[PDB]
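Visitor: Below you will find the structure I want to go over with you.
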Amino acid sequence: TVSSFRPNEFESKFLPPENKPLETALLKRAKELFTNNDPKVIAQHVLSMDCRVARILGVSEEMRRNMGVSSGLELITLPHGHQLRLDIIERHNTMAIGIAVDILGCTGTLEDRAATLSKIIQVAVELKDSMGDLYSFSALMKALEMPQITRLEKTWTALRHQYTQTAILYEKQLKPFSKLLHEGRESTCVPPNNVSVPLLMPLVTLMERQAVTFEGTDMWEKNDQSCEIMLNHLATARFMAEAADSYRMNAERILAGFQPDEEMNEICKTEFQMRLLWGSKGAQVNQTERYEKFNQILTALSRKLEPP
């Protein structure tokens, strides 16, 4: 089928009924939110939202009788988790795209871009070491590795010179850890606060041979077509399902006493993000077309910002 996410019909106190793609005032308001909020606060909203979408937290009794299992983390290893898997894929792509658009569109000066880049890495650090949200941690890391972000030479140089510690933390700690996750070793290299949401993406993608991803990452080609790596994720998936509860356990501990900020909560919604990016009409075009669109838009903004 398709995603459960139906953006054209999503309502919000924070979104005009009829919005166009990348509305400038709305990208303005978004940036301001992430700009004016502490990275831990941002990461708590992301984790909290990821737990709803993956059905680790907030599962009504109707939803559970409906799944046949207690947790979405069990459900995704099963045939009837197909919808969930597709939802998981859409939110990840949309989130990675938004991050990129946040560096390449929601900024004015070089210094503003670099500050944004640092804030993004701090958020990623919070996701990893505090929230143990490996899933959204990976979406941010994917944004940072996009060819359109990677080639912003002047911007990475400003990061190296002004935000040095953050820049070294990213290259020396985050990148290598990211790589471990991708080789399917997450179960043996847990961050200091354990795991609340697993990486998910490479497992969900292996299962969904018809999955579209932005810029075609986790497409299991070339050096990825390794039985060894595929075994690691699938062995890990099975462990995930049997131990699904431990994740809930972690997320509940981390989020005890958490009180969400309404607007912040809204902008974490994939639906909302989809409306921001493709508008109230285009938000329901096919994945391939929607993703190809931003590949073009991001390459153009990157070129406008730092020409060769």
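We number chain A the way Swiss-Prot does; in order, the residues shown are 511-818.
The backbone N, Cα and C atoms fix where each Cβ goes, and this holds for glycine too.
So Swiss-Prot has the following annotated:
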DOMAIN    548-818  domain 'Ras-GEF'
MUTAGEN   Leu744 to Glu  Weakens interaction with BCAR1
MUTAGEN   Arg748 to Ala  Abolishes interaction with BCAR1 and SRC
Visitor: If one looks at the chain holding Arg748 (mutagenesis position), which residues at least 6 apart in sequence have a CB under 8 angstroms from its CB?
Guide: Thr587
Visitor: Just jot down the residues in the same chain as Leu744 (mutagenesis position), at least 6 apart in sequence, with C-beta under 8 A of its C-beta; none if empty.
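Guide: Those within reach of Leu744 (mutagenesis position), by Cβ under 8 Å and sequence separation of 6 or more, are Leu713, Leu716.
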Visitor: Which state, by DSSP, holds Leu744 (mutagenesis position): helix, strand or coil?
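Guide: Assignment for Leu744 (mutagenesis position) reads helix.
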